[PDB]
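Heads up, the thing below is written out as structure tokens.
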Amino acid sequence: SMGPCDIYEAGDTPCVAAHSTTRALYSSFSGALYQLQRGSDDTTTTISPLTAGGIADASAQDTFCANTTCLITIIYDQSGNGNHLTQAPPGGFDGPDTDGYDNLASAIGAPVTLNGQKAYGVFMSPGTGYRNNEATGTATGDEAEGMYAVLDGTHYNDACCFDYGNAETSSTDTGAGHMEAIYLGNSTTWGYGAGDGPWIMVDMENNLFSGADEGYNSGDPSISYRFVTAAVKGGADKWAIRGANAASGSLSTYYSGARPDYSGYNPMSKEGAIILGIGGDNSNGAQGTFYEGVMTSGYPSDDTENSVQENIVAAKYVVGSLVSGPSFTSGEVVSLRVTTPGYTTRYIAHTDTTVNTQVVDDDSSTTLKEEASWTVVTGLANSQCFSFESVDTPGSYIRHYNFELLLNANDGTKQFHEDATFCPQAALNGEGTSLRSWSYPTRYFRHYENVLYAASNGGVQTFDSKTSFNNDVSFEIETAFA
Ligand SMILES: *[C@@H]1O[C@H](CO)[C@@H](O[C@@H]2O[C@H](CO)[C@@H](O)[C@H](O)[C@H]2NC(C)=O)[C@H](O)[C@H]1NC(C)=O
Ligand SMILES: *[C@@H]1O[C@H](CO)[C@@H](O)[C@H](O)[C@H]1NC(C)=O
Ligand SMILES: *[C@H]1[C@H]([NH3+])[C@@H](CO)[C@H](O)[C@H]1O
């Protein structure tokens, strides 16, 4: 058979970078797709397809990552050009990680199946980013290229910038025309399309374009696919945006034609670096999910892209399970007991907005019993996951904010919903559940000095301590006190 990069090669516009955590993009590719790093010992392993041209060995990831946390350290370039994506460095903007690097992604925030076989995408929270500033074979200057990505059309924000494609080698803004990358989100700072978003646009630096005009272009529709194929291409005073449901049907063209008639976009000044999840100046406020994508040399024909889209549809992307372990039912009322030795009589409770742990038993005040009792409801931002509503304060839910867990009233916003959704995971220490943040899947409910945080297994916050991490994120599900 033929994978996407075999199709691009047959069209004489071959891949020069080919990135996926889900599958091989060449029929003969059997090498490593990505690298994992686990928090227990900070060692790494690689994940390859199970067959040549096949699907990632998700079972090998699950084995490596058992009873710990995993990060995706490298997304390998399958093309042989060496264009592997690694932790993005500081640039015009600092990231939030060590020395202003951007965060690595969780390995488990984007479970899918491909024709019924589990695999994992790259779920990127704000501050997450990958890059290769030493890329070879990528288009530079006004040279032609194409690219595509398969993304989560429901995972996005309006912050700059969830990009995949060609960028600056310095990680700084070197001007109009020094980028050409896919963007997905509902930014309206520069361009935007019809409806409420999100939109596929093209980041050409100091502009996200939804078509020929700065700002609004009517022909760029809002994306309402869970899996979106975004296909972008650029050449000498020509470029295009095409989009599809990656699960069904064909690409439609939402822009095709001349460069925007504004200073600095023709000819282009591409530099050949590759970015994922961030802007070319390291703008790192965006979120999104990446499953697969490529960059090519040459300007692909519509026919070549249509063949690629037929291949994507035949890969049969379906949403995977985000939940493991004992889990919950909507309307259940629970208490959550600390399992860390020395703290095992404590329960997750709250004192006004502060979520904390306290000793709770049958002699406790009814006030504290209610503060240690939680109504489990369907996840506000994801219906597979859950949200935890206060018994004493109905309408208020556990949410993260500056990575501390707070009890705040639901204000009906997308942001609150996302900050208040948690995905049960079989407990890292085998005692009950661990509650993983849906929006920041590197982070978990974690008690630290008897206060609740959304903590990572190591990190820049004091409450990201690796000491006692597995125990401090494991809670037993008990009958509610009230
Ligand atoms: C991107 O879409 C989001 C989600 O619809 C918009 O969210 C609104 O944001 C404002 C404040 O920025 C809030 O007062 C509204 O309550 C939000 N709505 C929801 C449903 O969360 C956001 O405005 C959009 N961004 C742009 C730039 O248009
Ligand atoms: C690892 O986690 C699983 C799932 O909760 C559990 O069954 C097992 O007992 C755990 N092992 C250790 C060493 O914590
Ligand atoms: C430069 C601009 N701030 C962004 C929008 O065009 C781009 O991602 C940065 O590299």
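Just so you know, the numbers here start at 1 and follow the chain as drawn.
This deposition comes from X-ray crystallography, 1.5 Å.
The backbone N, Cα and C atoms fix where each Cβ goes, and this holds for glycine too.
As recorded in Swiss-Prot:
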ACT_SITE  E205  active site, nucleophile
ACT_SITE  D281  active site, proton donor
BINDING   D203, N206, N207, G280, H400, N402, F403, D419, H447, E449, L452, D472  substrate binding site
MUTAGEN   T188 to A (Swiss-Prot position 204)  Reduces thermostability and catalytic activity
MUTAGEN   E205 to A (Swiss-Prot position 221)  Impairs catalytic activity
MUTAGEN   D281 to A (Swiss-Prot position 297)  Impairs catalytic activity
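The structure, with features from Swiss-Prot marked on it.
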{"residue": "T188", "record": "mutagenesis position", "Cβ contacts under 8 Å, 6 or more apart": "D158, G197"}
{"residue": "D203", "record": "substrate binding site", "Cβ contacts under 8 Å, 6 or more apart": "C161, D163, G165, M179, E180, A181, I182, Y183, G279, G280"}
{"residue": "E205", "record": "mutagenesis position", "Cβ contacts under 8 Å, 6 or more apart": "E168, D173, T174, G175, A176, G177, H178, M179, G280"}
{"residue": "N207", "record": "substrate binding site", "Cβ contacts under 8 Å, 6 or more apart": "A176, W190, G191, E214, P260, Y262, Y265"}
{"residue": "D281", "record": "mutagenesis position", "Cβ contacts under 8 Å, 6 or more apart": "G91, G92, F93, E168, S171, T172, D173"}
{"residue": "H400", "record": "substrate binding site", "Cβ contacts under 8 Å, 6 or more apart": "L406, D419, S437, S439, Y440, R443, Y453, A454"}
{"residue": "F403", "record": "substrate binding site", "Cβ contacts under 8 Å, 6 or more apart": "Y440, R443, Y453, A454, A455, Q461, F463"}
{"residue": "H447", "record": "substrate binding site", "Cβ contacts under 8 Å, 6 or more apart": "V338, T340, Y343, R346, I348, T357, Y453, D472"}
{"residue": "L452", "record": "substrate binding site", "Cβ contacts under 8 Å, 6 or more apart": "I348, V355, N356, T357, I398, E404, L405, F445, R446"}
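Among the recorded positions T188, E205, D281, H400, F403, the ones whose Cβ sits under 6 Å from an atom of ligand 1 are, in sequence order, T188. Only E205, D281, of the recorded positions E205, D281, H400, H447, place a Cβ under 6 Å from an atom of ligand 3. Among the record's substrate binders, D203, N206, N207, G280, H400, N402, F403, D419, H447, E449, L452, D472, no two C-alpha atoms are more than 46 Å apart, and one pair sits at exactly that spread.
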